[PDB]
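Student: Mind having a look at this structure? Questions to follow.
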Amino acid sequence: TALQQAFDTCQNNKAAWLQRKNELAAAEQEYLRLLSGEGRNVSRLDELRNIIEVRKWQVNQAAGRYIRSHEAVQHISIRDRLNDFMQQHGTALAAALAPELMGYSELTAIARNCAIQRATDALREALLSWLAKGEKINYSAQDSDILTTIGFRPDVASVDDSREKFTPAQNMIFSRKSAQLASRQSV
Amino acid sequence: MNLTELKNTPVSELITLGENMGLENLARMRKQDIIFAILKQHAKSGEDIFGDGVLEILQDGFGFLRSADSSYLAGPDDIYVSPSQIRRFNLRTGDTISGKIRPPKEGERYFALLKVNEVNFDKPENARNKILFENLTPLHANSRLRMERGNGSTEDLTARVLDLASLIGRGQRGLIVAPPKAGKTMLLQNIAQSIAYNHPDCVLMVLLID
Ligand SMILES: Nc1ncnc2c1ncn2[C@@H]1O[C@H](COP(=O)(O)OP(=O)(O)OP(O)(O)=S)[C@@H](O)[C@H]1O
Ligand SMILES: [Mg+2]
């Protein structure tokens, strides 16, 4: 049931990011409308600008959380599917990997690590060969819906919003400003 | 008619208005005395006369009401305020009081007020139920007070340099550490002009000592 928890957590994160983008766009539109007006409204415009960066930072945080949760749910599903595929065909797999995977229960750390590395890159040539001959990879039947609503990749509108590289100083400054903005909005 | 309207008039109007109302020699005395005499003359006629100003509470409730344009100078035109309505309306120092005023009776030489119709530019009942200033919790400065006029003035360079040097916002506590003959007066003048132009909503006060 952990996969379902990751899935609806990702759904909630996506909804929150869409909402954040919604008020960010609304604030930008109304700021442009007020700027186009004849009135000066210097303080109005300055605090509206500050609201603009606060909303932009909130959008960035929401998009980052959504991307992280999407990657987490994808990783969880990969782990589950590959684990029970092991439980299915691991005897034949280890038979194919027999000449170096034996003795793992008593081999030294360096020997175990090097054998694991050899297994990994051998799997690399096998996998790249299968991708080279090129069939159409299909989703796992058991979790097809859960992994297809989230999408193959996170939405590009979330990826392009995570290139700012904010510093930690800016991070807590923006957190404090967002808290103050929420308090002011409550009043 | 307004007492403030009289006080905003120049000094020469005593010839135009005071003499026309039957006064004899208002030419030679201090301006507040001219105002007192004209307003007494008009009050003897009997029409309603307005009044307004800032309240002052003495040590024994012997309240007075001064005018802003006179720099709160203690003069004959000050409006008497008895402790009775001070207790009734829960007034204190700094309250802006506007309404009826009463001609003085025998033994009194100050114009008392009949009834107030505005307190702090608000209804008396709405002004009564307002919490004290010190009970309010302070904070840091949030709203920026931009000093850039934006009109392209020839003196706007001072405001621009001010914006680049030290940001000013609502609620700050500012100091201008300057020697004599450095430009304090017109720096404050530019600050006041920029505040009046960019931010007409905020109340601007300038105080000058000695
Ligand atoms: N922005 C400015 N543009 C042109 N002249 C300026 C400017 N600022 C200051 N000055 C000149 O510098 C002098 C400043 O005069 P004030 O501002 O009156 O001095 P002050 O700061 O009031 O200090 P006090 O009152 O003389 S002790 C005057 O001679 C001004 O002409
Ligand atoms: Mg000076």
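So this one's electron microscopy, 3.1 Å, going by the header.
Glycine too: its Cβ is placed from the backbone N, Cα and C atoms.
Quick paste from Swiss-Prot:
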| type | residues | note |
| --- | --- | --- |
| DOMAIN | B:48-123 | domain 'Rho RNA-BD' |
| MUTAGEN | B:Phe62 to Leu or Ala | Defective for RNA-binding |
| MUTAGEN | B:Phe64 to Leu or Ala | Defective for RNA-binding |
| MUTAGEN | B:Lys181 to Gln | Partial loss of ATPase, helicase and termination activity |
| MUTAGEN | B:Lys184 to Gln | Improves ATPase and helicase activity but reduced termination activity |
| MUTAGEN | B:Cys202 to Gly or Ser | Does not affect the kinetics of ATP hydrolysis and inhibition by bicyclomycin |
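Looking at the shown structure, can you explain where the listed features end up?
Tutor: The DSSP secondary structure for B:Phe62 (mutagenesis position) is coil.
Counting every protein chain shown, 6 other Cβ atoms lie within 10 Å of the Cβ of B:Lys181 (mutagenesis position). In this structure, B:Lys181 (mutagenesis position) belongs to neither helix nor strand by DSSP; it is coil.
In sequence order, B:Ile176, B:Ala178 are the residues near B:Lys184 (mutagenesis position), counting only same-chain partners six or more apart with C-beta under 8 A.
All protein chains included, B:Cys202 (mutagenesis position) registers 12 other Cβ atoms within 10 Å of its own Cβ.
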Student: As a test of the contact definition, list every same-chain residue at least 6 positions from B:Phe64 (mutagenesis position) whose Cβ is closer than 8 Å to its Cβ.
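Tutor: Spatial neighbours, sequence-distant, of B:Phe64 (mutagenesis position): B:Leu55, B:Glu56, B:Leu58, B:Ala74, B:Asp78, B:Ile79, B:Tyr80, B:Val81, B:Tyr110.
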Student: Taking just the CA atoms, what is the gap between B:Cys202 (mutagenesis position) and B:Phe62 (mutagenesis position) in Å?
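Tutor: For B:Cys202 (mutagenesis position) versus B:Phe62 (mutagenesis position), the Cα atoms are 32 Å apart.
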Student: What Cα-Cα separation, expressed in whole Å, is found between B:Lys181 (mutagenesis position) and B:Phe62 (mutagenesis position)?
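Tutor: Taking the Cα atoms only, B:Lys181 (mutagenesis position) lies 43 Å from B:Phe62 (mutagenesis position).
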Student: Using a Cβ cut-off of under 6 Å to any atom of ligand 1, determine which of the mutagenesis positions B:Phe62, B:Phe64, B:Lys181, B:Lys184 qualify.
Tutor: B:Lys181, B:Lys184
